[PDB]
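Asker: Supplied in structure tokens, the structure appears directly below.
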Amino acid sequence: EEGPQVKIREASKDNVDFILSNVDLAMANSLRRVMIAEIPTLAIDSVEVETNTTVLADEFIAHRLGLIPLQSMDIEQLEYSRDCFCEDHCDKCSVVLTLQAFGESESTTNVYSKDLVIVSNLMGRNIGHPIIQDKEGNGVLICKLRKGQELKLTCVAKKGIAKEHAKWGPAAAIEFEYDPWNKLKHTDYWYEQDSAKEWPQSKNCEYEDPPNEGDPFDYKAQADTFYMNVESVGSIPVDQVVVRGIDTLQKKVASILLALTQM
Amino acid sequence: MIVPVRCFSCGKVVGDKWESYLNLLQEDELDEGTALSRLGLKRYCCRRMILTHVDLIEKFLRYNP
Amino acid sequence: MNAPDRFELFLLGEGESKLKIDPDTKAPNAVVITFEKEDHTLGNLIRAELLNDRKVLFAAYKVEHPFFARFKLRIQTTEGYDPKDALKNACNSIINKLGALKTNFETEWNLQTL
Amino acid sequence: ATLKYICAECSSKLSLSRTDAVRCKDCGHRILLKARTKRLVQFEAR
Amino acid sequence: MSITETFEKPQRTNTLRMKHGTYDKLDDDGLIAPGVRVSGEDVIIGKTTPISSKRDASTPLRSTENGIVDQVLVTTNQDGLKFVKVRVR
Ligand SMILES: [Zn+2]
Ligand SMILES: [Zn+2]
Ligand SMILES: [Zn+2]
């Protein structure tokens, strides 16, 4: 469809190894940054501690809670708490969850993220569900209790972005490479005896044509064709991270044309 | 204290693989390296996260008060 | 304690506008736009695009201090060509370019088996 | 109802004022802990 | 002789000797309880002293510090004195 060009190599519920082509490095890189820091998501951002006899401090547990990946499928149908016209929080802008655990058995009692319970009305939108990916349906191990120890909390999820705090980040890592063959000469290889022999060859060198001995430096060739690979943290489908990233960046660029308008 | 929820460097959820790492060692008698790799942890930043953890809560739990 | 809030990185404080346009004196047909609550993501993007336009004599961006979230965009264009227009042409060219990418992706994503 | 002070070892809830010495019941320990307040504490999950 | 000190909430009487802090967090036993958040120059240990009616002898939290009361201990010395230890997290 003319313009940017996607060419997926791998795909799954966790990673999207693809190949952006026919685009400026800037755009490629801008998208890379947006996926990392500006894609809306839901995450614990308030914890009320009623009972805590655990070996961990409140802020310690609180901190971890906020790091628990939460379902953010329909995150767009959840207003930012700072915008919402209510007082503090409500179902229109926040998801409330509870955690109640008691050291009953004699063996250590594990408090996972599955033990979290939504207490607010989700209104039918896929949101707030603690993400689970372990072959045991336990999820993230929040804390541990000895017989007698108790923990009664109340978390208030909220929509946020990574820029404000990494917890709100939907992405994990983002492989990024271009010109596996240093034809553009964007880098000067360090060596002892042999540049090529000492430097490991990249995966993407296969997906490209090795330079030819005689050909003089192609001083016009620019930087297009970037070999990426996104990895979702779970709060959002892998493909979504990309798509929504592309969309978010698109919004920013638009928020500026609108500024020129009312200017 | 306990398995950090995410890896400091990339954020990849790692705080949901402690018990698995442990079993992969005792029950399956696998070596640390071969174990972390089977947990999807390929980049040394995530690998170190688990391989270097110290589950001090176990000893903490050993107190009564 | 002295550290500013995190939202200030993307939220405009009171008495602030997303764009500040001023006439450059060092040269004709030049402007210096101050983008508030934005960083390298936009600066280098709109910058790279403004460069594809041949009727654009000058385009550069810089964040004067990493503590604050804002950057300056300076543009120079041929007589008759308004700099505020090159920014429009660039923005639109981006939005379109990105839109096409969003489509090409949601397509290739379908032809996948996993 | 209530639980002003708590014992260090037996963890048995105590509660007394002045002239009431500074011990606990059964356990002659003289430590005692303040016991967490009821006013719920809020936290930034950051 | 008969000149003791008492852990409690002082609110001025014939002396007006207190400090620029805020005793609004001490319980009647003159001690904040675990869970309470303390900062600024708040009073952690309110105490009085009648010199021969109320002269402030209370321990305020450190200035450039601020956290949450992690624990309070009320013991007795080897002689018999009443001891107080407030751990702030
Ligand atoms: Zn609301
Ligand atoms: Zn990592
Ligand atoms: Zn006792």
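We're sticking with Swiss-Prot numbering for chain A, so the shown stretch reads 3-265, in order.
The way this entry was determined, per its header, is X-ray crystallography, 2.3 Å.
Each residue, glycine too, has its Cβ placed from N, Cα and C.
So Swiss-Prot says this about it:
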- A:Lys9 to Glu: Transcript termination readthrough (MUTAGEN)
- A:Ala30 to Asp: In mutant RPB3-1 (VARIANT)
- A:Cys86, A:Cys88, A:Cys92, A:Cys95: Zn(2+) binding site (BINDING)
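I would like each feature placed in context: is it buried or exposed, what are its neighbours, and how far apart are things?
Answerer: For A:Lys9 (mutagenesis position), the number of other Cβ atoms no farther than 10 Å from its own Cβ, over all displayed protein chains, is 13. DSSP assigns A:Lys9 (mutagenesis position) to coil, not to a helix or a strand.
Sequence-distant neighbours of A:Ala30 (variant position) (same chain, 6+ residues apart, CB-CB distance under 8 A): A:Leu22, A:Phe178, A:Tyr180, A:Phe228, A:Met230.
In the three-state DSSP assignment, the secondary structure recorded for A:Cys86 (Zn(2+) binding site) is coil. Just so you know, the Cβ of A:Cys86 (Zn(2+) binding site) picks up 18 other Cβ atoms within 10 Å once every protein chain is counted.
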Asker: For A:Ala30 (variant position), what is the secondary structure by DSSP, using just helix, strand and coil?
Answerer: helix
Asker: Please report the distance from the Cα of A:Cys92 (Zn(2+) binding site) to the Cα of A:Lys9 (mutagenesis position), rounded to the nearest angstrom.
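Answerer: That separation, Cα to Cα, works out to 43 Å.
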Asker: Could you tell me the C-alpha distance between A:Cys86 (Zn(2+) binding site) and A:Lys9 (mutagenesis position) in angstrom, no decimals?
Answerer: 40
Asker: Looking at the recorded positions A:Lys9, A:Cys88, A:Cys95, which have a C-beta within less than 6 Å of some atom in ligand 1?
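Answerer: Cβ under 6 Å from ligand 1: A:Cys88, A:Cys95.
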Asker: Within the same chain, and leaving aside A:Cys86, A:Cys88, A:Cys92, A:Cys95, name every residue whose CB is within 8 angstroms of the centroid of the CB atoms belonging to the recorded Zn(2+) site, in sequence order.
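Answerer: The answer, listed by sequence position, is A:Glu81, A:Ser83, A:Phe87, A:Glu89, A:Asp90, A:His91, A:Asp93, A:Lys94, A:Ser96.
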Asker: Write out the long-range same-chain contacts of A:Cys95 (Zn(2+) binding site), meaning residues 6 or more apart in sequence whose Cβ is under 8 Å from its Cβ.
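Answerer: In sequence order, the residues whose Cβ lies under 8 Å from that of A:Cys95 (Zn(2+) binding site) (at least 6 apart) are A:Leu80, A:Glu81, A:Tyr82, A:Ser83, A:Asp85, A:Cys86, A:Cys88, A:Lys160, A:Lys161.
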